[PDB]
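Worksheet: the structure to be examined is printed underneath.
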Amino acid sequence: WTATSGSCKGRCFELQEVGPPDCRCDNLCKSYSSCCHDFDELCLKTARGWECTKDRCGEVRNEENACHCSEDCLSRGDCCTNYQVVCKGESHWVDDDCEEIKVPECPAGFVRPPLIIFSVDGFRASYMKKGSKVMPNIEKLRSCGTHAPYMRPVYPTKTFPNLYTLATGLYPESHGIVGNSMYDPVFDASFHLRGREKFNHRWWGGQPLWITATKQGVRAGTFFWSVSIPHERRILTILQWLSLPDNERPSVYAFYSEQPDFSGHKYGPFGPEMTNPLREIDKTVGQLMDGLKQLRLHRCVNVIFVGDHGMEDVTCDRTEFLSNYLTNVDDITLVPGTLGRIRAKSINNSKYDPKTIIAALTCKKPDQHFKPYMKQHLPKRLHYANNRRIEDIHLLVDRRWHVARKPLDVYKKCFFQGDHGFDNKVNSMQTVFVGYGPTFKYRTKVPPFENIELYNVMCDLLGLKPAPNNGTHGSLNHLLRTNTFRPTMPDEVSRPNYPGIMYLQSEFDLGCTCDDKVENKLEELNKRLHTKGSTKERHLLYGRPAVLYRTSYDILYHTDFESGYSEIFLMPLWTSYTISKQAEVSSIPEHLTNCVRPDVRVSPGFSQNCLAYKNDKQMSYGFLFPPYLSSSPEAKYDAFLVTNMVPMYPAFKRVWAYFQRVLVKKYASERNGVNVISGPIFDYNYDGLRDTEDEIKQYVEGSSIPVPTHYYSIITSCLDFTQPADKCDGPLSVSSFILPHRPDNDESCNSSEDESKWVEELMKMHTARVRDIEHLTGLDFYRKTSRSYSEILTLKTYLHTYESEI
Ligand SMILES: *[C@@H]1O[C@H](CO)[C@@H](O[C@@H]2O[C@H](CO)[C@@H](O[C@@H]3O[C@H](CO[C@H]4O[C@H](CO)[C@@H](O)[C@H](O[C@H]5O[C@H](CO)[C@@H](O)[C@H](O)[C@@H]5O[C@H]5O[C@H](CO)[C@@H](O)[C@H](O)[C@@H]5O)[C@@H]4O)[C@@H](O)[C@H](O[C@H]4O[C@H](CO)[C@@H](O)[C@H](O)[C@@H]4O[C@H]4O[C@H](CO)[C@@H](O)[C@H](O)[C@@H]4O)[C@@H]3O)[C@H](O)[C@H]2NC(C)=O)[C@H](O)[C@H]1NC(C)=O
Ligand SMILES: Cc1cc(OCc2n[nH]c(=O)n2C(C)C)c(C(C)(C)C)cc1C#N
Ligand SMILES: [Ca+2]
Ligand SMILES: [Ca+2]
Ligand code: NA
Ligand code: NA
Ligand SMILES: [Zn+2]
């Protein structure tokens, strides 16, 4: 209940929420049905529109007007934004040449440059170039400030998850806003776009920027604007807040526009009708910048122009229906559209079975436009599993398509031509970033980066300490003129052991065999050197990875590769090798097909054994350093050491073998040599973080050999590919993957075909950032390079997307 008989007199767009025995005059009031009786009259004036005209100049103040053109308006802080242009002969901000902003030029009493976040819904990255002719204000922000060719949103590429990710620096699985629609089974409650449950604070996790600011003494304007408040009034409200006295004035502000998303849904991303919404958004920018210029703030405020996601062509006729796949369609609840989420309709239904639904949905029609996954099997780069509000069964929908439960949901619920929500690496889902102001660089283009990184930067811009988040703080230092954040490398927690030869062959009883008893100070001194690390500089190019948790492990050196061998998991944590452009691929000789060799540096008790694989009817083994890439017949024996072996399902070995035999050499040819670091990952609770030894759910039968959930590889070379990977003088180039270790290839519908037709496609789907591997392994890579630490942080956040040109 609201006693709506209080008044908004002098309270319009008040910053403090009065929620208890009072009517409200803030932005949330409409949404709560709690506005004072006179809120529209006082706070949403529209009389005479938004622009001064010559005849209005020096008018007598009329408090009824939406905005003012009288002489007192500047000191009142409520002129129309074009006031100085129309009445005082000034130019529009857009018409002024750009001039570098080398230092902030702020009015007295400003303690710091304010930050304004200007967020636009559904603003697809290519609009910056494609719509440039009709967006002169945005074009000036972009060309004069710092811009990326595009910014990668989070999955799902929906509004609420992306705007809250911008505000928190967190993945959706961590902030809790995992969709525009959600069911939370612990609360037994539903979150929807319409209605009031979405305002309950229990949905919204982490710490958003306005709370971070407030806790550290920095005031914030509203981030939420009621849909019915016209954009011109939103801008006037920000500009009025900027004229408050110092002790009351906020330092951080957000504007939000529902456009171009709103029209894009109706017309598609490039519908002829889209030109007008782009023009209108540019006009709003122009109003803001004109307004800042009037207040003498246009060379003091940092402005971020930023989207939440793009927009793709999607129409009703491109809908797959679960009713064409499942017999039991009425026993499920689908969250539909550009992603699908499935759970049981009734928790009292015990003939509900995830396994049969997944199977009924797997490769059932030739050009099937969605792929079903148990959430823990989704590409790890999505980070979309560790939340009870994410249903176990997920459908990844192909771009340009929808999924729905049955046909009647599509016509009895074609309207639309655009939609979004797809995999966040899809080119049409990419959105925009421009930063303009004293703290941003001048005329600078930066590479594409992910929106999870911006929270840290916004905290930098405001002198705030960010709450713990998923950005990598310092990875976006190259956007900034000043206020950089100078991170230090984390300290190594575990130091390695460096074992020498300590065991005789007969101490091992691993049930392994090798035809290796085939017989020189020339070559013998040389092989002793290799085991001591004499080739280590060739194979370990960026220093050894640091182990950032407590564990027991050994560095093992070989002619062709170096490894960090875990005495706890009985296998390497990492294996590092370089393959030059000139390297040759060879086969596994016939006599070595089943060869596994004890490693006399590592005890029987810390070794895998071959009998466990013999007895495990489902499990085979692979090697981390590939025997196919051995530098000589004699070096090849090292590849069969029991310390290079890892458990692999036969189905996964198809993928692994093709990577090692064919792809590594292809990459070395293309990139002028590559350095490769491969290893296992254990994430049985799908939290994106390295498992402890007591979280491992599966072992090779009858043993203590843990089964990885994933295998990764990090493939590094010289950005200037005229230099070979092992003699690179400047910046690095990287691509990486985290392949799921699955007992079938059901994910790959063409897997009965030759690996050349499906393996690399699988690996592209599972592309990853080095940082993702860091979280999953507790390792820290690239510790010894000639590059600055911030540049290395940027490299660690790189994702190789395999999408073509934006
Ligand atoms: C992305 O960045 C983020 C942030 O840095 C990373 O997330 C952090 O990861 C930590 C490890 O998973 C996690 O630490 C745990 O915190 C527990 C206390 O949690 C509460 O308090 C914090 C602080 O304010 C708050 O942020 C939390 O908010 C979560 O939960 C609420 C309500 O559910 C949500 O509103 C919110 O969205 C958020 O949910 C997310 O996280 C939780 C896990 O915290 C998930 O369940 C959700 O799915 C969702 O993703 C909380 O309100 C603390 O209790 C934990 O301590 C346990 O483990 C340690 C081992 O060190 C041990 O000392 C204790 O024994 C304890 O174990 C006991 O409980 C166990 C489990 O019940 C039980 O098995 C034992 O037997 C014991 O009794 C732990 O420290 C931290 O909370 C989150 N923070 C956030 C914001 O998510 C994220 O990892 C990054 N992602 C990647 C890929 O790097
Ligand atoms: C820039 C920004 C805007 C924003 O909300 C803008 C908004 N105004 N009106 C409206 O309906 N919306 C969205 C659609 C909910 C939010 C929320 C977390 C509050 C969603 C965060 C951030 C950030 N960072
Ligand atoms: Ca949106
Ligand atoms: Ca884990
Ligand atoms: Na086996
Ligand atoms: Na298959
Ligand atoms: Zn939309």
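Here chain A follows Swiss-Prot for its numbers: 51-463, 468-573, 576-591, 617-887, in order, are the residues you see.
Structure method, as recorded: X-ray crystallography, 1.8 Å.
Each Cβ is built from the backbone N, Cα and C atoms, and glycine gets one as well.
Annotated domain 'SMB 1' per Swiss-Prot: 54-97, in sequence order, evidence recorded as sequence analysis. Swiss-Prot documents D171 to N as a published mutagenesis change and attaches the note Abolishes lysophospholipase D activity. As a published mutagenesis entry, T209 to A appears in Swiss-Prot alongside the note: Abolishes lysophospholipase D activity. For the published mutagenesis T209 to S, Swiss-Prot gives the following note: 15% of wild-type lysophospholipase D activity. Under the heading 1-hexadecanoyl-sn-glycero-3-phosphate binding site, Swiss-Prot lists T209, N230, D311, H474. According to Swiss-Prot, the mutagenesis experiment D311 to N carries the annotation: Abolishes lysophospholipase D activity. Look at Swiss-Prot and you will find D311, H315, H474 tagged as Zn(2+) 2 binding site, backed by experimental evidence. Annotation of the mutagenesis experiment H315 to Q in Swiss-Prot: 20% of wild-type lysophospholipase D activity. One mutagenesis experiment catalogued in Swiss-Prot, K430 to A, is accompanied by this note: Impaired secretion. No effect on lysophospholipase activity. Marked as Ca(2+) binding site by Swiss-Prot: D764, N766, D768, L770, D772.
Structural mapping of features recorded in Swiss-Prot.
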residue : record                                             : Cβ neighbours (10 Å)
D171    : mutagenesis position                               : 22
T209    : mutagenesis position                               : 21
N230    : 1-hexadecanoyl-sn-glycero-3-phosphate binding site : 17
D311    : mutagenesis position                               : 23
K430    : mutagenesis position                               : 28
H474    : 1-hexadecanoyl-sn-glycero-3-phosphate binding site : 30
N766    : Ca(2+) binding site                                : 15
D768    : Ca(2+) binding site                                : 17
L770    : Ca(2+) binding site                                : 14
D772    : Ca(2+) binding site                                : 21
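Among the recorded positions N230, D311, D764, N766, the residues whose Cβ sits under 6 Å from any atom of ligand 7 are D311.
Excluding the listed site residues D311, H315, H474, the same chain places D171, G172, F312, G314, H359, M361, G472, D473 with Cβ atoms within 8 Å of the centre of the Zn(2+) 2 site Cβ atoms.
Listed in sequence order, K430, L770, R771, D772, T790, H791, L857 are the same-chain residues at least 6 apart in sequence whose CB falls under 8 Å from the CB of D764 (Ca(2+) binding site). Flanking an unmodelled run of 2 residues are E573 and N576, whose Cα atoms lie 9 Å from one another. Only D171, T209, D311, of the recorded positions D171, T209, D311, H315, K430, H474, place a Cβ under 6 Å from an atom of ligand 3. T209 (mutagenesis position) has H474 nearby among the recorded positions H315, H474, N766, counting only those with a Cα within 10 angstroms of its own Cα. The two recorded residues, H474 (1-hexadecanoyl-sn-glycero-3-phosphate binding site) and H315 (mutagenesis position), have Cα atoms 9 Å apart.
Rounded to a whole value, the Cα-Cα separation of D311 (mutagenesis position) and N230 (1-hexadecanoyl-sn-glycero-3-phosphate binding site) is 15 Å.
A sphere of 10 angstroms centred on the C-beta of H315 (mutagenesis position) encloses 18 other C-beta atoms. Reduced to three states, the DSSP call for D764 (Ca(2+) binding site) is coil. Spanning 4 unmodelled residues, the distance from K463 to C468 taken between Cα atoms equals 11 Å. Cα-Cα distance from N230 (1-hexadecanoyl-sn-glycero-3-phosphate binding site) to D171 (mutagenesis position): 14 Å (rounded to the nearest whole number). Counting residues per DSSP class in helix, strand and coil order gives 9 helix, 3 strand, 32 coil for the domain 'SMB 1' (54-97). The 6 Å Cβ screen around ligand 2 retains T209 from the recorded positions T209, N230, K430, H474, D764, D768, ordered by sequence position. Surrounding the centroid of the Cβ atoms of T209, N230, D311, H474, where the record places 1-hexadecanoyl-sn-glycero-3-phosphate, the chain contributes additional residues within 8 Å, namely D171, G172, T207, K208, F210, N212, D358, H359, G475.
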